[PDB]
Amino acid sequence: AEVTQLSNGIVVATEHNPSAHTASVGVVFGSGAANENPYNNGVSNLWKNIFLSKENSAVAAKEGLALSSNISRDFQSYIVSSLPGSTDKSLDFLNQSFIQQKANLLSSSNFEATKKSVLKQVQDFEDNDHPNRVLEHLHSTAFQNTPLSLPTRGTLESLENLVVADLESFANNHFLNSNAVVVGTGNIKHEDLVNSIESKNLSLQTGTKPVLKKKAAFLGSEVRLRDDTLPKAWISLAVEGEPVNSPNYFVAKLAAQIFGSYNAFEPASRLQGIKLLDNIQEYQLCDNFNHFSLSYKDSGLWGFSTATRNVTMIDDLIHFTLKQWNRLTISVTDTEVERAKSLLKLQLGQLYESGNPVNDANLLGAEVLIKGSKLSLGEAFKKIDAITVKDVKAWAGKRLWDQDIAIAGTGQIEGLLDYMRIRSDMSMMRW
Amino acid sequence: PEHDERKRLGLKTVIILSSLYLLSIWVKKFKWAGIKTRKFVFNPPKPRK
Ligand SMILES: CCCCCCCCCCCO[C@@H]1O[C@H](CO)[C@@H](O[C@H]2O[C@H](CO)[C@@H](O)[C@H](O)[C@H]2O)[C@H](O)[C@H]1O
């Protein structure tokens, strides 16, 4: 009823949900793509896929279990889902995969087949997923030569050069008890899980701490992947944002909610209380846009992504959007701040109070790894309601006004002006 | 008869203009720094279109 957190060597964290009809048990490691290098980039993604390999999944399915794995920038997860009663069967599989097995999943035929699978996977993403590919390039240029610049799926070049040894090296260096948290969500009790874990013994690399490196840094820059054969222009643009556990974490998320998301083809989306919408609908400057406040351990990105077929008016799209951002520093109104509060609460509620145990597992593990605990919506909502117009203006004057930007784009971006023209729009002339 | 005053104004004028000229060069270089150090890479597209 408040999320329990116990440690006996292995940190166990659970979140009991009485309305849930299933249960998820897994392990979340405090290491992701941000802990790789340009040459082993994609190793985590390769691990995810061998864990989700047919051999491993068939074994789990026979037991009535479903496997899930997510590779993020700061973390990595491996979850098993089952009925509330088969919760102990999940632990056995989990125990087996990360303690008993090794040479079973890393066999020549399984590794090569899995490698070939992720290779075609990544190739398709880079070849067809334009909005996400652009967002990945935003991170790449914004944090270039820094941990946060590496794509989570890895790069084709490094992927084709990866061997079983690379996987093992990463596992020995990151899949450690000191860098992990065993999570339990859905319909399960803490005692049931802690005792079932405390039932077994061993340690498997005890006291071993993960590798350390240099911190993430934001660099005003841009990467342009022009492709005149594509039907649209896809653009992502952002300034240095807030890291997780930043004092302005919510103020930044609220600022992003002010401008929000938009889908020109959805009737209700066109009626939102967003001033930018009055400027962009007259000549239909875009098909959609979405503002974000991405937060990581060392840094973050605040900005937006947009897609448009109006290739001759991209300059107006960017101009109007950045002119609106200017407003956060000098003229954002009370009702805009109040509307943002309500919608932010709804966003967080939908994110944290989702009816999915695997989602809760990922969120719970990631947070307890970073701050040792998980913040409740009750506390989050209180912080949000305390945000004032002066807080937004103070934050904007620091993060937005006359600040460097990172830009990424693909498709028909001839109309996207030079860096300086876009950068100049981060402020307004004053007397 | 304007000789003395003309030369005096000339000193003021050349000093201000020389400074403006040097200042403008520096300002120009800054505004162009992004374009000047710009880098391009070519990866021949896959034959399909
Ligand atoms: C015809 C001969 C007449 C020549 C007269 C010379 C004109 C001089 C104009 C000087 C300054 O005009 C001034 O310019 C600076 C930018 O340099 C503007 O600054 C604006 O952009 C800068 C740079 O992104 C921001 O830091 C600043 O917060 C913002 O207000 C300022 O608001 C404006 O008031």
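Residue numbering for chain B follows Swiss-Prot, covering 261-309 in order.
Structure determined by X-ray crystallography, 1.9 Å.
Placement of Cβ uses the backbone N, Cα and C atoms for every residue, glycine included.
According to Swiss-Prot, the protein has these features:
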type: MUTAGEN; residues: B:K272 to A; note: Loss of RIP1 from the bc1 complex
type: MUTAGEN; residues: B:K288 to L; note: Loss of CYT1 and COB from the bc1 complex; when associated with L-289 and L-296
type: MUTAGEN; residues: B:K289 to L; note: Loss of CYT1 and COB from the bc1 complex; when associated with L-288 and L-296
type: MUTAGEN; residues: B:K296 to L; note: Loss of CYT1 and COB from the bc1 complex; when associated with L-288 and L-289
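Features as recorded by Swiss-Prot, highlighted on the structure.
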residue : record               : contacts (Cβ under 8 Å, 6+ apart)
B:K272  : mutagenesis position : none
B:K288  : mutagenesis position : none
B:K289  : mutagenesis position : B:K296
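When other Cβ atoms within 10 Å of the Cβ of B:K296 (mutagenesis position) are tallied across all protein chains shown, the result is 8.
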